[PDB]
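Note sheet for the following structure.
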Amino acid sequence: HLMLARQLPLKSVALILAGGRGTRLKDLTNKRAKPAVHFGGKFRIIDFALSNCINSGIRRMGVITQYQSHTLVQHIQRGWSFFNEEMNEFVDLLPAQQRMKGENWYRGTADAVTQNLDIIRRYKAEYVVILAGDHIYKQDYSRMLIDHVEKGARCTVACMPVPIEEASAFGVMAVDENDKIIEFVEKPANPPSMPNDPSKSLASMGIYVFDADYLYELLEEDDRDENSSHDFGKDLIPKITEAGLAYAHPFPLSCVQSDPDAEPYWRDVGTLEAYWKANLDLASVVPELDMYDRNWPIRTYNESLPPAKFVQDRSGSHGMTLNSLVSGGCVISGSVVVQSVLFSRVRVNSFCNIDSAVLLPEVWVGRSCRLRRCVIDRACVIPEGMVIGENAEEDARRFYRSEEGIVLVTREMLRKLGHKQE
Amino acid sequence: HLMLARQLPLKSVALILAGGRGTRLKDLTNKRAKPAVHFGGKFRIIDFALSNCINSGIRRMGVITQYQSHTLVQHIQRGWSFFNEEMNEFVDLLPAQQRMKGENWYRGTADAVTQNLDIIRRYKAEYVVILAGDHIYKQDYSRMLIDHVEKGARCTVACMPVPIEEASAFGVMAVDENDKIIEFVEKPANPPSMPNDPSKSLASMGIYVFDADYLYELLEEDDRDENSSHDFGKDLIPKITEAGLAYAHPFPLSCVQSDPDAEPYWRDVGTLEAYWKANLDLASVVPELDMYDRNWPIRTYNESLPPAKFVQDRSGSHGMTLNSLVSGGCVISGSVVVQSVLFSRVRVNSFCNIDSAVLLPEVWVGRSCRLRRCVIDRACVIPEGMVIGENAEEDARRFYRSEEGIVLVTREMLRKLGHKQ
Amino acid sequence: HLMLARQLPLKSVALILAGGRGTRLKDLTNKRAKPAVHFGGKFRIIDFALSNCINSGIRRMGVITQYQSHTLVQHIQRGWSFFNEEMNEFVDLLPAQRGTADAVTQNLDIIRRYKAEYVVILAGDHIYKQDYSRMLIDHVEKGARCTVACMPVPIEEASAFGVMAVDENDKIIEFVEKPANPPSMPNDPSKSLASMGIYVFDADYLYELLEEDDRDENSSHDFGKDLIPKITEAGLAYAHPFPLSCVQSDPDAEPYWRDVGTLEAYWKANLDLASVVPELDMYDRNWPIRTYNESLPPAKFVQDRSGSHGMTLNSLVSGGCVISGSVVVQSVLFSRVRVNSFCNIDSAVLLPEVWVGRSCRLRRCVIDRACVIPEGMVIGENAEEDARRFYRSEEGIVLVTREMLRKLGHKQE
Amino acid sequence: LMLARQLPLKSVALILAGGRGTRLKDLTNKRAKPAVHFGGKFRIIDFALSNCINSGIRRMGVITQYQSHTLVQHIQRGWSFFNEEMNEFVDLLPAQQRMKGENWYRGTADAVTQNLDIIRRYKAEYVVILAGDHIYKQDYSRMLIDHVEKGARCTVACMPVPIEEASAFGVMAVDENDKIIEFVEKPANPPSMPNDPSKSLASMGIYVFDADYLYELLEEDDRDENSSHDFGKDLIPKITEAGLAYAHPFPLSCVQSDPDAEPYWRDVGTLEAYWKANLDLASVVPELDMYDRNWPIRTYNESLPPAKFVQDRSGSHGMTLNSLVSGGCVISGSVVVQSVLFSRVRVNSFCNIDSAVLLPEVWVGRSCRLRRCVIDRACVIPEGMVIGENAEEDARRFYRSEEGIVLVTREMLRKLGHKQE
Ligand SMILES: Nc1ncnc2c1ncn2[C@@H]1O[C@H](COP(=O)(O)O)[C@@H](O)[C@H]1O
Ligand SMILES: Nc1ncnc2c1ncn2[C@@H]1O[C@H](COP(=O)(O)O)[C@@H](O)[C@H]1O
Ligand SMILES: Nc1ncnc2c1ncn2[C@@H]1O[C@H](COP(=O)(O)O)[C@@H](O)[C@H]1O
Ligand SMILES: Nc1ncnc2c1ncn2[C@@H]1O[C@H](COP(=O)(O)O)[C@@H](O)[C@H]1O
Ligand SMILES: OC[C@H]1O[C@@](CO)(O[C@H]2O[C@H](CO)[C@@H](O)[C@H](O)[C@H]2O)[C@@H](O)[C@@H]1O
């Protein structure tokens, strides 16, 4: 009658690291934090980490923000503020400030947790689950908690093989036959390859399980360390590995997926192309990421919208759709929409051709537009007859064009070109 | 009198009569009350009266149910239970029992209010707004409250000209130069015409404003009256008219509409054909009912659904859509959808042709189906290759077929034909 | 396998039988169902079964209602309507119009669509804390088709319960419903092994069992009288000792469970919360009880008409109360209770909105909703006078309602 | 006709809930002033927000001019029940404290200017500017009517204050039409009111603006090299010079039960004033009526056990005189007089508490005596400690005001060697 599998999440608290400032998504995060980035027609990226907590039995969450992110706070307020504190459940907004240890010496990810240590101790959790709020994945944290307790570990790090050519952006580790971490290097310019596979490196997913009291001591010591950068990957994980108290958790043990024969899904959405790719996956016939799984639902802000409306064009002609998502509030006049994802309240006027495009909420596409392989940002007013995705040189002049050929259009770019955004 | 326009809704309580069976809707109301009938891809009919209350400043509502309406109670529970009683706001579920006065003498709508009189008196309301919960319309009751007080009336009846050929279903009235009601007949077989116009009759909309303490007295007397059918239209309104204390409120004074040049919108959704018509109106290019007006929004249960998904069919071909509404959770594989309204989580498989059809939530349409001029009820599993709307006699044998040719399909009908549900 | 303890509640649905009339509660249930009976200064009885479900991981609940259900439905609407169905959680209001099993059978179409693997049947008119997830594990490990939670009870009151006999494997061997001559437990004649009205069912097995019962013209359609004996004869029923799953702070204490059948038991259970060390711990954050969080002003104590202070001894005073001096002893005051000057209130339960006039003395009594006690009235000191004006139980507990006071000529407006 | 009801619907309220300060001493070391506990169960910002709701203004922007953890959490818990589709919300609008010089602070108007993009999209016709750190009841809809009837571009709520305290306020002079003729912000020598030298006509920091006019004014002010970007110091005098500013006497819209009483308004600037305003609610006849159902104050509805009174260790009863005891409290015997105990306050045996304000989660040890003091959140008072009886000893251990009111925090106790966990 052992109940440990059910008791561990109740004794745990999840801490979601929700963003230090960055700019790898370019203008896409100019006016919004990365965890607040739109995804899947109706979600924001942070919804996945939070929904993973709820579905894993962890109903106490702390979302740590490193600056005043308006749209992230509003999203938490409107879609993640339904809890009753008397039932041992909450979503706390924990403000961190970016602190410097020197003129150009930044304090790290661990410092954001250290600043809020007084509030976190009062949670009286036995286990602390540290999460990155800017990744898209489904994982059962209760299974990782079970693995963490079974191994007698003080710190357990979720791990996953990644292509070695992209491993320099990750913490890379080496483990023994017991999944105990033997070596750990943070963002190596020369990433060690996995034994028996030089094409891959064993990478850290930024997902940790901690003994609570051990984490408090470690942060107290780290805060007083004059040599530390106060970063989980750069400072804390190597130190725990050296003490022999750190273990690895292979992601397939806890990744939640409908098709058991498939590869484990995990997207860090680092580049504009990866973001564009991850959204369009949901529009394909067989998406890699299953969002119709009632057994692991993703919670978000339930926006009240009119049903998607399709009307004849100015010539009275019908519209055509091929492998596309049309969110609520959209109004499409004829046109051709193919391999695309349209967020809420998107207006597509007559005689349009939209192919492999991601249109964020409130986008207004004027008459006779052709958009290909692009991302149209919030509330853009595309002027009539505009063509995007057909002339590489012209696209790069007007907007942002990635090396792979993916175009990003914002209100500021269009206004710069003389197209009114009212 | 400075702040009266704002104070009146705060001193008012709305009673929504939601016991309607709507038998003329046939199997559509076999397992649900008429106020719980689906509409507009994402609403139920009762949402309009309740949203009208909220937008009018009347945040205290009593929904009277004349039996055990499970799905009506659940809808109120899901989408209309967000109120905080300490802020002088609530939506109360007030159960009434259907009572008989004789062998086949049914007590009326007023009896349902009388049964709950103890609870209603405790509201301490100064004005009571009586509403029908089975109609679709937008109205600002605060304008009617101002009109009611300025006229010094004890009872104010919202009225609107209707075609005389349909006026026998309504209470018909005649008014003087001051909007005071002079004559009133309830559901006349030969409806009196308006003096200005023999093509129209001045009809009652079943929407009343009452002086609260006057309403209580009237119901107490009516409960003891051995000659009364205990009905608002058949009994109470004629009595108030005879006393000279009843006044009329022209609907255009308070009807909310985007286009001021248009005709006032009001649908009683009495027949299957009218219900089918009112739904498809929203799919047209310029709908008569504007559901995109942010200035008078309609509140409902905000169901969490995946975005509407369109995928290629088995042959890898695209889909076509013409003047149609596709709600969230739907997944459409190719096919042709024209002049149709699809509610939530409707599944349309490959090679389908759907024309002038209303598909209620969770309908599963199999491969190679053709549906025309029909209403498909909740959770129907249409078997592969089924054709509807092309053979009039065949449709009438399998399902219900309206006089004008509109077909209604339910789970029970398909189960009788041997199609597993 | 290793995740079974967590996955069983997610595959379960709880059905709360909340049509209870509570005949032995007299006027206390004249205008309200027994699950809607006030308790603990701020709760309704049904809150415990529902809170037990939430704390057990069972977030899908069906509340079956029937008699005098207005105040019960409103309570569910106010305090138990915060769920988001997309996260596989709800509290359904299932109206029933023949015994307890018939109410479940009537709603069988809706319940099947829950697609539950296990069904937990609960009585919504009892006060207790239980972890149903532990009972679910025991149900699966025993391979049972039906598991019945059991507890030893004094044999002199065992005729009100279903009594059972079990073997060495907790398999139910004999079962009799409400026996006039209750069999005693082996090795203890002072006690009988009683059923708590709490069952765990294999879902598909329960549906079949209800289908057969509906077609049985000889059945009374009752869980205890009809279904449990049938399962016992087939050898498919098992017993679950309540201490396995009973939730309690003090591990040395006796398992807490109250059916509050009589006015005296209801009065007793309320005053227990006012004692120094209550048997029922309502300060345990590890098993909290959810209810309607009513917005109330903080309890206000003011000087009496003579400018004197007030005295309190082992009492609970809910929000919105305003007490003018007076003496309140061993009492429980619900929300918005007004106690005027020069009053003496001892061993009394005052339900919400009670107005106590000046110079009143109330002892060993329960005053019902919104009663307006006139000035100088004395209750609990003259037995015969109490019995003439109000209801007086055999043990001497007095029940006062607004209707009784109105009959005596005391205005209730 | 319907103007009285339409004006709040066309308005948006901006609550200024930021601005660092230290007039409350350690009381605001770890919380913003709008987040300061009050009345046993409220935070100060609840009044402005409740005034908006009760005035018909359901769209609110709370500007937080820095990172106030406990203020955001309170909004998240008690003011996040809105449905945006029904034209209602409480927005958290982040402002940062901006400098114009080495010690030249940009003012309250700058915080509104920073969020001008978000505010314009509200598409409001009128903007109501509110201070989120004051305690008062006011019907903003009455002030909106007065603003429109006077044809004003800006209307300033005003009231007479004692001239010896008027230097902390904006002081104004008005003509016979309540038009503002002279305005000076925080004068060292405040002008007296005509016909009463004991009083000055003061600004309450409550403004009604024509929305587009305010946006123009803020655009110009953001580009003004001479402006401190403050409503009182910069904007109001500028509008006054143009002759477009009007005054609104507070009694026109102040909400109060007793019509014969003086208008209630507290800025709670000092520890003594804060202590005073709390204890007023514990008196026999409080100046501020918190039992008025017609103007309820909304807050975080925290789930708490009923206030529990138990015998002390010697089995003796407890005594209470003119006190408020919030939910979750557990008092063991003891004597509680003229005090206000917030939620979850634990008072052990043999205690004497007089004229004291005990904030949430305070644990008072055995045999303690507290007088004329405010004990902050979660203080663990050690056994036998005495406060409020020795002025010199009190000033050494804690903070002691001029008037003799003592403030105790967890840090002060831990500094004295008394464990706080
Ligand atoms: N309809 C809109 N028009 C212009 N700006 C907007 C609109 N909606 C949001 N924004 C702003 O654009 C940025 C992106 O916000 P969001 O899409 O909510 O993450 C934020 O600064 C928003 O305030
Ligand atoms: N998916 C479904 N399958 C079968 N019956 C259903 C389904 N959804 C609802 N019902 C039943 O249909 C009746 C009315 O449904 P509705 O008003 O659409 O909720 C009720 O008896 C429901 O229990
Ligand atoms: N203040 C009140 N005055 C009179 N009757 C009431 C009051 N509050 C509730 N009731 C009624 O008393 C009965 C039982 O109330 P309750 O305590 O809510 O279960 C129901 O019929 C209620 O409608
Ligand atoms: N129980 C507690 N013990 C210690 N500090 C607390 C406690 N509750 C809140 N605080 C802190 O006290 C400060 C102000 O609290 P409050 O404004 O009451 O939420 C914040 O820094 C809180 O984190
Ligand atoms: O995950 C968010 C963010 O954290 C950083 C460090 O700032 O990297 C962390 O997470 C990585 C996986 O996402 C780990 O591999 C790494 O060890 C850890 O420091 C950023 O690189 C990343 O975007």
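All residue numbers given for chain A refer to Swiss-Prot; the residues shown span 9-430 in order.
The header says X-ray crystallography, 2.7 Å.
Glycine is no exception: its Cβ is also placed from the backbone N, Cα and C atoms.
Taken from Swiss-Prot, the feature AMP binding site applies to A:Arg40, A:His46, A:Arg52, A:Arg130, A:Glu370, A:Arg386, supported by experimental evidence. In the three-state DSSP classification, A:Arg130 (AMP binding site) falls within a helix.
What Swiss-Prot records for A:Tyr114, A:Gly179, A:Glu194, A:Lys195, A:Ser212 is alpha-D-glucose 1-phosphate binding site, and it gives a curator's inference as the kind of evidence. In sequence order, A:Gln106, A:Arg107, A:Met108, A:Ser237 make up the list of same-chain residues 6 or more apart from A:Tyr114 (mutagenesis position) whose Cβ falls under 8 Å from its Cβ.
Among the mutagenesis entries in Swiss-Prot is A:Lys39 to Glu, noted as: The level of activation by pyridoxal phosphate and fructose-1,6-phosphate is only approximately 2-fold compared to activation of 15- to 28-fold respectively, for the wild-type. NADPH is unable to activate the mutant enzyme. Taking a C-beta cut-off of under 8 angstroms and a sequence separation of 6 or more, A:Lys39 (mutagenesis position) has the following same-chain neighbours: A:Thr79. In the three-state DSSP classification, A:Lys39 (mutagenesis position) falls within coil.
Quoted from Swiss-Prot, the note on the mutagenesis of A:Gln74 to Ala is: Insensitive to activation by fructose-1,6-bisphosphate, but still binds fructose-1,6-bisphosphate with similar affinity as the wild-type. AMP causes similar inhibition on the wild-type and mutant. A:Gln74 (mutagenesis position) carries neither a helix nor a strand DSSP state and counts as coil. Around the Cβ of A:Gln74 (mutagenesis position), the number of neighbouring Cβ atoms within 10 Å comes to 20.
Record note (Swiss-Prot), mutagenesis A:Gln74 to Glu: Insensitive to activation by fructose-1,6-bisphosphate. The unchanged residue is displayed.
For the mutagenesis of A:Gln74 to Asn, Swiss-Prot gives this note: The enzyme is activated 35-fold by fructose-1,6-bisphosphate. The structure shown keeps the original residue.
Note: A:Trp113 (mutagenesis position) has non-local neighbours A:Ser237, i.e. same-chain residues 6+ apart with C-beta under 8 A of its own C-beta. DSSP assigns A:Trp113 (mutagenesis position) to a strand. According to Swiss-Prot, the mutagenesis experiment A:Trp113 to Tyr carries the following note: The enzyme is activated 15-fold by fructose-1,6-bisphosphate.
Quoted from Swiss-Prot, the note on the mutagenesis of A:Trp113 to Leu is: The enzyme is activated only 3-fold by fructose-1,6-bisphosphate.
Among the sequence features in Swiss-Prot, the mutagenesis site A:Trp113 to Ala is noted as follows: Insensitive to activation by fructose-1,6-bisphosphate, but still binds fructose-1,6-bisphosphate, with similar affinity as the wild-type. AMP causes similar inhibition on the wild-type and mutant.
Quoted from Swiss-Prot for the published mutagenesis A:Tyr114 to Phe: Shows a decrease of affinity for the substrates and less than 2-fold activation by fructose 1,6-bisphosphate in the ADP-glucose synthesis direction. In contrast, in the pyrophosphorolysis direction, the mutant shoqws about a 30-fold activation by fructose 1,6-bisphosphate.
A:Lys195 (mutagenesis position) has a Cβ environment of 13 other Cβ atoms inside 10 Å. One mutagenesis experiment named in Swiss-Prot is A:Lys195 to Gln, and its note says 600-fold decrease of the affinity for alpha-D-glucose 1-phosphate compared to the wild-type. In contrast, kinetic constants for ATP, magnesium and fructose-1,6-bisphosphate are similar in mutant and wild-type cases. The catalytic efficiency is 2-fold lower in the mutant.
A mutagenesis experiment is reported in Swiss-Prot for this position, A:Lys195 to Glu, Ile, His or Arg, and the note states: Decrease of the affinity for alpha-D-glucose 1-phosphate, but no loss in adenylyltransferase activity.
Shown in sequence order, A:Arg52, A:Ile53, A:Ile54, A:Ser77, A:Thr79, A:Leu80, A:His83 are the residues of the chain, 6+ apart in sequence, with a C-beta less than 8 angstroms from the C-beta of A:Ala44 (variant position). Annotation note: A:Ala44 (variant position) sits in a helical segment as assigned by DSSP. Looking at Swiss-Prot, the entry for natural variant A:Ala44 to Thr says: In SG14 mutant; lower apparent affinities for substrates, fructose-1,6-bisphosphate and AMP.
A:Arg67 (variant position) falls outside any helix or strand according to DSSP and counts as coil. Around A:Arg67 (variant position), the same-chain residues six or more apart in sequence whose CB sits under 8 Å from its CB are A:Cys61, A:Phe91, A:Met95, A:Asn96, A:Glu97, A:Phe98, listed in sequence order. The natural variant A:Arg67 to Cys is recorded by Swiss-Prot, whose note states: In CL1136 mutant; less dependent on the allosteric activator, fructose-1,6-bisphosphate, for activity and less sensitive to inhibition by AMP.
For the natural variant A:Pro295 to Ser, Swiss-Prot gives this note: In SG5 mutant. The structure shown keeps the original residue. Cβ neighbour count for A:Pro295 (variant position): 16 (other Cβ atoms within 10 Å of its Cβ, all protein chains included).
Long-range Cβ contacts of A:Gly336 (variant position) within its own chain (separation 6+, distance under 8 Å): A:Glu311, A:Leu313, A:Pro314, A:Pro315, A:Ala316, A:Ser352, A:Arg353. A:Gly336 to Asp appears in Swiss-Prot as a known natural variant, with the remark: In 618 mutant; causes lowered affinity for AMP.
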Practice problem: List the same-chain residues at least 6 positions away in sequence whose Cβ sits under 8 Å from the Cβ of A:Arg130 (AMP binding site), in sequence order, or say none. | Solution: none
Quiz item: Just how spread out is the alpha-D-glucose 1-phosphate site if you go by the largest Cα to Cα distance in Å among A:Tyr114, A:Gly179, A:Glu194, A:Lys195, A:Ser212?
Solution: 21
Practice problem: Taking a cut-off of under 6 Å between Cβ and any atom of ligand 5, tell me which of the recorded positions A:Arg67, A:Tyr114, A:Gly179, A:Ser212 pass. | Solution: A:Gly179, A:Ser212
Quiz item: What whole-number distance in angstrom separates the two most remote CA atoms of the AMP-binding residues A:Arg40, A:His46, A:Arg52, A:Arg130, A:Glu370, A:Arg386?
Solution: 42
Quiz prompt | Rounded Cα-Cα span from A:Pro295 (variant position) to A:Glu370 (AMP binding site), Å | solution = 25
Exercise. Would you mind ranking the binding-site residues A:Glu194, A:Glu370 by how many other Cβ atoms sit within 10 Å of each Cβ and giving me the lowest?
Key: A:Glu370
Practice problem: List the Cα distance (Å, whole number) between A:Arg386 (AMP binding site) and A:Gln74 (mutagenesis position). | Solution: 23
Quiz item: Once the chains shown are all counted, how many other Cβ atoms turn up within 10 Å of the Cβ of A:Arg386 (AMP binding site)?
Solution: 17
Quiz item: Relative to ligand 1, which of the recorded positions A:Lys39, A:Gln74, A:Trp113, A:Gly179, A:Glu194 have a Cβ found under 6 Å from one of its atoms?
Solution: A:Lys39
Exercise. Work out how many Å separate A:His46 (AMP binding site) and A:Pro295 (variant position) at their Cα atoms, rounded off.
Key: 18
Practice problem: Check each of A:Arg40, A:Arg67, A:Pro295, A:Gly336 (the recorded positions) against chain B and write down, in sequence order, those whose C-beta lies under 8 A from a C-beta there; write 'none' if there are none. | Solution: A:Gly336
Self-check item: Secondary structure at A:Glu370 (AMP binding site), reduced by DSSP to three states
Solution: coil
Quiz item: If you skip the near sequence neighbours and keep only those at least six away, which residues in the chain come within under 8 angstroms of A:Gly179 (alpha-D-glucose 1-phosphate binding site), Cβ to Cβ?
Solution: A:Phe192, A:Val193, A:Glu194, A:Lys195, A:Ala211, A:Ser212, A:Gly241, A:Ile245
Quiz item: Between the binding-site residues A:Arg40, A:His46, A:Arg52, where is the Cβ count within 10 Å the lowest?
Solution: A:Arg40
Self-check item: Cα distance (Å, whole number) from A:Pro295 (variant position) to A:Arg40 (AMP binding site)
Solution: 27
